[PDB]
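Single-structure report; data block below.
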Amino acid sequence: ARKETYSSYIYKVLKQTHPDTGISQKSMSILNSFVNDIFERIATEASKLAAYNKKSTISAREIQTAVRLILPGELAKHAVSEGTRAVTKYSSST
DNA sequence: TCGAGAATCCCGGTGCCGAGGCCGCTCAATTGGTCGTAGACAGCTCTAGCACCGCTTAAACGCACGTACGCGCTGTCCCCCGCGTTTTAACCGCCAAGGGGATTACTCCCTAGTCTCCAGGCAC
């Protein structure tokens, strides 16, 4: 039995950015609630936008428009930068 | 003063464009035998709240200086406001080009299902 969390990945990216910093468990649960909340926000907005575009699939175009909707524009263009980086580094399926 | 004739108040007739009804219809609503799958109950434990109080213990209740300022009055002072006047572009009608919205669908391409092998992940 387990509960799905992202404390290991948060600690990994935090030590990757700055290894000389720590984080307690209460703030870890707060950030886990935060990432589940924004995942719920983006997923429901993408489902709304897919149902509005007469298309019952989820591509990356709806996610791009959804992160252009709810995120601010500097974070929106940084998010499309990170997303294009993720697709271009994932497409090399060798 | 009578009477005929013109003006007006009130009653009756008529456009008129939006609400209401209708024929044709055509891709969905109904029912169905089946079929993998949610799910409701139950032993059984285990685990989190509740009460009593052992033992302390800061903190609220409430009353007393005192002065800062909320409410009201008085004077100030000026800035939108009613109004007049001049300007001006909005609305409407109309002429005109054309450009994306809508609808059809096919190969292709990406996914549901399938089994198979392996590396993540909170617990010891």
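Note that chain A carries Swiss-Prot numbering, so the residues on display, from first to last, are 36-129.
Looks like electron microscopy, 4.2 Å, at least that's what the header says.
For all residues, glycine too, the Cβ spot is worked out from N, Cα and C.
Here the residue is the original one, but Swiss-Prot notes a mutagenesis experiment at this spot, A:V48 to F: Confers UV-radiation sensitivity; when associated with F-87 and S-88. Here the residue is the original one, but Swiss-Prot notes a mutagenesis experiment at this spot, A:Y87 to F: Confers UV-radiation sensitivity; when associated with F-48 and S-88. A:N88 to S appears in Swiss-Prot as a mutagenesis experiment; the accompanying note says: Confers UV-radiation sensitivity; when associated with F-48 and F-87. Annotation of the mutagenesis experiment A:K124 to R in Swiss-Prot: Impairs ubiquitin conjugation, DNA double-strand brakes formation during meiosis and histone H3-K79 methylation.
Shown on the structure are the features that Swiss-Prot records.
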| residue | record | Cβ contacts under 8 Å, 6 or more apart |
| --- | --- | --- |
| A:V48 | mutagenesis position | none |
| A:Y87 | mutagenesis position | none |
| A:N88 | mutagenesis position | A:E97 |
| A:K124 | mutagenesis position | none |
- Reduce the DSSP letter at A:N88 (mutagenesis position) to three states and note it down. coil
